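J.: Next up is a structure, given as structure tokens.
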Amino acid sequence: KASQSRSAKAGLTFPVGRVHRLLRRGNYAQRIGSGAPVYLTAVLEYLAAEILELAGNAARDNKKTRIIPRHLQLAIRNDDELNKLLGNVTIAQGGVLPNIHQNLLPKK
Amino acid sequence: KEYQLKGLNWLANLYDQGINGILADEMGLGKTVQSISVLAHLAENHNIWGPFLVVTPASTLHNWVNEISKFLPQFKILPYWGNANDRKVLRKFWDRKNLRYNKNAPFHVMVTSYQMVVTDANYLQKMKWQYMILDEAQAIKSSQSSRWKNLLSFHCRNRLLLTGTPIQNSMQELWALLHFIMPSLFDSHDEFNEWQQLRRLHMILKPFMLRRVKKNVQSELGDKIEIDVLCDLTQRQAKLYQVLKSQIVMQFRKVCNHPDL
Amino acid sequence: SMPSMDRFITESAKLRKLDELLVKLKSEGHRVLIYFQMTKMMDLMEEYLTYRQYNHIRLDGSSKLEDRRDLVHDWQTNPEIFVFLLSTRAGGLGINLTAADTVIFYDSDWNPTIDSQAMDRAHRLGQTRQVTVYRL
Amino acid sequence: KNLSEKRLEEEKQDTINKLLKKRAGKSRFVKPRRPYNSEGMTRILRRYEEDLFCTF
Amino acid sequence: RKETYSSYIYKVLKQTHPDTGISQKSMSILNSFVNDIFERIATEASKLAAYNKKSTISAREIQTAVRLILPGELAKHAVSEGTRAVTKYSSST
DNA sequence: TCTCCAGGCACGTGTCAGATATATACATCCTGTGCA
DNA sequence: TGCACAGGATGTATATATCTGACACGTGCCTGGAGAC
């Protein structure tokens, strides 16, 4: 009779019932459908996986084993669609990209 | 209860002169109980239960606190080792704001390690000490050691050296230890070099060094005899001697120890 | 065919002579300290001691500080312990080895002052019998 | 009441620190036989007075 | 009691990079990020469901919301991952 | 809405990376002295 | 007046010994997600 959660029923590692709880007492609609928390759980799981993949090779490009928000900031702003998504957000301890305009160099 | 009592009285006599002493004798005759009797008689003299510092290697630190607790349990012992939270607890307890002599306080004797002294120089630069005792001073042989530098920078003004053999002969070590004894007179090493060689080196340290030996008591200790065994290499221990030079230290040392290494 | 244990002993002549003198040292029923210079030297001796199933303990630089208390306590209380694997400067600085007399210096030739501290560790007051310092 | 609570908290902190400092400063057989498994197997016993043959 | 997505985020980087540590500040950055996408998607879906005179939020409403908020490439990857997950969940027969 | 049990939190204990240290011999560089 | 040679000093080079230092894993618990109607 005992069965496991909906997350591994959908094959997901993010909590489906917790997403359903936050949807129901988040006061967005009075009736919440069944397939909506599974869809939202899959979307947020994929976005987290893509973000951690980008932070992963950004941290391998610095020869380290830990993730600093320098790596997160770099992995955000060298990718164009995350640039478009996260344009107006500022990350804690991020800094800026190394850039210099063409005529400002010692051209000679 | 031995002839270390007159030796500690001679140490107190040169203390009354106002200079730091040198123990230049081998371990085995009981310099630990001699030093705790130095502290006990000095406390009997001018009524000081207060700040006393013991700098000691970590393996014999437990031996030191064990013999202190067994022999003279009148004082209150403090260790300085472990994690950072225990370090902060002992920093809460060893608080010695009241200067000079104190009675009802647990900082009577302070035991610690060499590394721990080296790595808490920011906290040990304060808490101006009265009597540091550094046992086994061979690690302050070098004058380039940063531990030697932070041992220089304290505000204790007593630099009694305890070691078994101070005679490691690198010709800078003697100047380094003498510069630790008086900081003030010994600072130029070139004048120490420039100012018959075997005879004139004996009476320089004569008013400071005391001359004792192990062959003065009754010898049931064993009178140790050195039996030396010299043996020959095996063939597997032979051919790597040619192999190592065929491609061309501690390397051949360990091949001598055992081939598998 | 596995690496033979006796072939591991007999291919090293220092270990060969050590195995010869341990036979009479255990036949007399004595107390033995053995010194080494490296970790890998004491990473090989206990395999030889498992052949003899001797009571042996090891103290080195990577040992935790509390274990050095109860190991010395078990040395000065239990008499059935036989082999004392010691580092150069660990057990040779002020450690009470008063009931021991036979020290085995495997490679104690790095500096004479460390060796002087080493044989000041066992040759101490309270020793009831003669001290024989072996040097292979 | 506040002074008594402060004194009790100071006493508790002093007791905990003294216990930690006392614990840090003062405190910081026959081999078993092989297992014998004889399942689904016959048995021959030879005692002093009588013999057995346990079969299936 | 306080809630965090720390263990789930942890196993997410453990499928892709096993020998990789994490900072607590980076974990807080990631938690704020996923919560921000969650509230954006939720308010878009609730606003769209109110706009279509419907009292129920279903999968097609957040489908339109994901088409609306995310840029197109990441949008069709997101809806593809969501459709395989939802069709796998719906096969409880 | 009733029931009910294990998920994930919270809080303990151990294990490979950095930092001073010995250390002796060998090699390189600089300085001084002697010679043309 | 310059150049070369020799001698002395300093630096290097690679396991130890210690030895912390901040990291990852083995147990409680309680409550909220899951099944049933």
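Residue numbering for chain E follows Swiss-Prot; the residues present correspond to positions 37-129, in that order.
Recorded method is electron microscopy, 3.2 Å.
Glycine residues also receive a Cβ, built from the backbone N, Cα and C atoms like all the rest.
In case it helps, Swiss-Prot gives these features for our protein:
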- E:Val48 to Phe: Confers UV-radiation sensitivity; when associated with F-87 and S-88 (MUTAGEN)
- E:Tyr87 to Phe: Confers UV-radiation sensitivity; when associated with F-48 and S-88 (MUTAGEN)
- E:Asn88 to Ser: Confers UV-radiation sensitivity; when associated with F-48 and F-87 (MUTAGEN)
- E:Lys124 to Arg: Impairs ubiquitin conjugation, DNA double-strand brakes formation during meiosis and histone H3-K79 methylation (MUTAGEN)
J.: In angstrom units, rounded to an integer, how far apart are the Cα atoms of E:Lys124 (mutagenesis position) and E:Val48 (mutagenesis position)?
T.: 20
J.: Using a 10 Å cut-off, grab the number of neighbouring Cβ atoms around the Cβ of E:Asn88 (mutagenesis position), all chains included.
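T.: E:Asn88 (mutagenesis position) is surrounded by 8 other Cβ atoms within 10 Å.
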J.: Let me know how many other Cβ atoms fall within 10 Å of the Cβ of E:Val48 (mutagenesis position).
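T.: For E:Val48 (mutagenesis position), the 10 Å Cβ neighbour count is 21.
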J.: Going by DSSP, give the three-state secondary structure for E:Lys124 (mutagenesis position).
T.: helix
J.: I need the CA-to-CA distance for E:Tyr87 (mutagenesis position) versus E:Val48 (mutagenesis position), whole Å please.
T.: 36
J.: May I ask you to report the DSSP-based helix, strand or coil state of E:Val48 (mutagenesis position)?
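T.: It is helical.
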J.: Tell me the Cβ neighbour count for E:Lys124 (mutagenesis position), meaning other Cβ atoms within 10 Å of its Cβ, over all protein chains shown.
T.: 15
J.: C-alpha of E:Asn88 (mutagenesis position) to C-alpha of E:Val48 (mutagenesis position): distance in Å?
T.: 36
